[PDB]
Each structure stands twice: as C-alpha cells, then as structure tokens.
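Peer 1: Below you will find the structure I want to go over with you.
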Amino acid sequence: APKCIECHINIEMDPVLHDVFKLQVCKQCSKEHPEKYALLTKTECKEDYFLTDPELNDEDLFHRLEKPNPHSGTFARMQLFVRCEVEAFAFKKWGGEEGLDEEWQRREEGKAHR
Amino acid sequence: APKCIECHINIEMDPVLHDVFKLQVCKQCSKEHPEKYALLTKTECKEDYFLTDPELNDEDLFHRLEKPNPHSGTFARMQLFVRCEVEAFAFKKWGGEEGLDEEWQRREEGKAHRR
DNA sequence: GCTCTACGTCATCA
DNA sequence: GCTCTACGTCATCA
Ligand SMILES: [Zn+2]
Ligand SMILES: [Zn+2]
C-alpha cells in the first residue's frame, strides 16, 4: 500500500493535502511539520514571502484551497496555499532564505524612512 | 427630416458620432467643433482629464470606439472617446474647468518636487 | 491573524 | 499624438 512520504507508516492521507495539493502526507505528519505543510492565506504569502497577486493568482503556479471569508461570506473568498510550494517559489524568486531575508531588510529600511 | 443639432441644416449624420456615440451631428460640424466632437485616445483621456482606468473601462459610462492599435495589430486595441462626454464627466469629477486646471497645477508641482 | 483595489507615476513590453 | 501592467505602499471597503 502507498505510504505517507514523511512517516512511511500511515496509509491514510490528509484529504486536503492529498486531494488539493497532491501531497502524499498524513494528517499527523502535516501537524508535526508545519514548516512544510502549514496552509497560508493569500495575505500571509504577500507579507512573509513578498509574492505578488500575479504570482498567487496564477492557477498554473500554485495549488490553492478556497474557503468562505471567515469575516463574512459576502467578502472575497479566502485562499490557502501550502507552505512548501510558496516557500520553494519564493526561494527561486529572491535567492534562497538568505535572499528573502535581504529583501525583508530592504523593505523595512524603506518603511523606516517614510 | 431630423437635422444636425449644431448646424440645423444637414440631414446626414457622421456615421461614427451617430452610430457609436449617439450624437445627431454631421461630419462637417464635428470638424468645425473639435472642442465638442474630437475623438480622444484612452491615453489622452488620462493625460488631459486625469480619468482612471476604472472610469474609462466602465461600459455604462462612456461610449467608445475601438480600432486596431496603429503601432501593431498584436497590441492592445486603441480606444477612442468623444470629448464632450469625457470632458463633462471630468468637470463633474474635478469641479469644472477651474478644478481641472487646479488638479493639473498639483501634479506638475508633484513632478517638480521629484525633480 | 481576510481580500481587493483605489490612490497615484511610470517604464516597459506588447 | 497606443495600451496594460508591474513595480511597490497601504487604506478601505467588501
Ligand atoms: Zn505521515
Ligand atoms: Zn451640422
């Protein structure tokens, strides 16, 4: 039987990570490894990884899970991205965690000025 | 016979002004009154009247005539607006021709500021 | 720790 | 005198 790629034990995958993000990952393992499997909102992807609307709205570039906006179902739908995908793109984009942190430095300096 | 609203004489309206912009105005009268009937690109509307993409892209708000982009038919289509409509909406927005010149003063100063 | 876009410039590519 | 949007911030309203 096919096994979880993290633990190599469980055979029952997390429905969301499996069906939406195509990751063969069990629910316990998702919770133990949030550094890979945590689900990030659209707003968090902008803040933390400096991804833009053009990058995040590309359906060819990230898997996403949509849900009703928790503040109101009349507001625009919440979109959730898996950390490992977002992070890998942002690393190619800014040049690794080093690059990302430099970019974070650059912006904070920008903001200190204003 | 229905007559041109500027001259009150011609019976044959400018096809573009009549068909696209709904103005009962003859071609000669349009050439004589560019201050009303001149066709402005999308870009001129932004430059001259500070209208935004959201206003100009509103199909309920301006009549527009599209044409192939004259630089290349692979580029975005040219959009032409009629000055009377664009001007009338810009006067409501900025507070008449006076307010528009003010808004112009402001932005030229902003650009000077940045040097 | 929700999302979209206006506010406004401007280059670049299309 | 061509047009769309990224580049970026951020409030506001949705
Ligand atoms: Zn597992
Ligand atoms: Zn006439």
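Using Swiss-Prot numbers, chain A covers 188-301, in order.
The backbone N, Cα and C atoms fix where each Cβ goes, and this holds for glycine too.
Among the features that Swiss-Prot reports, Zn(2+) binding site is placed at A:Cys191, A:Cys194, A:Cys213, A:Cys216, with the record citing experimental evidence. For the mutagenesis of A:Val207 to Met, Swiss-Prot gives this note: In RAD14-2; loss of recognition of cyclobutane pyrimidine dimers. The structure shown keeps the original residue. Among the mutagenesis experiments that Swiss-Prot reports, A:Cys216 to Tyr is described with the note: In RAD14-2; loss of recognition of cyclobutane pyrimidine dimers.
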Peer 1: Only counting partners 6 or more residues apart, tell me which same-chain residues put their Cβ under 8 Å from the Cβ of A:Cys216 (mutagenesis position).
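Peer 2: Residues satisfying the criterion: A:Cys191, A:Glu193, A:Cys194, A:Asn197, A:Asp201, A:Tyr224.
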Peer 1: Once near-sequence residues are set aside, which residues in the chain of A:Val207 (mutagenesis position), 6 or more away, have Cβ atoms under 8 Å from its Cβ?
Peer 2: A:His250, A:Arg251, A:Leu252
Peer 1: Would you list, in sequence order, the residues of this chain other than A:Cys191, A:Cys194, A:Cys213, A:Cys216 that have their CB within 8 A of the centroid of the site's CB atoms, where the site is the one recorded for Zn(2+)?
Peer 2: A:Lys190, A:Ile192, A:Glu193, A:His195, A:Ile196, A:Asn197, A:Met200, A:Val212, A:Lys214, A:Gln215, A:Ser217
Peer 1: Please report the three-state DSSP label of A:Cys194 (Zn(2+) binding site).
Peer 2: coil
Peer 1: How many neighbouring Cβ atoms, not counting its own, are there within 10 Å of the Cβ of A:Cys194 (Zn(2+) binding site)?
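Peer 2: So the Cβ neighbour count for A:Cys194 (Zn(2+) binding site) comes to 13.
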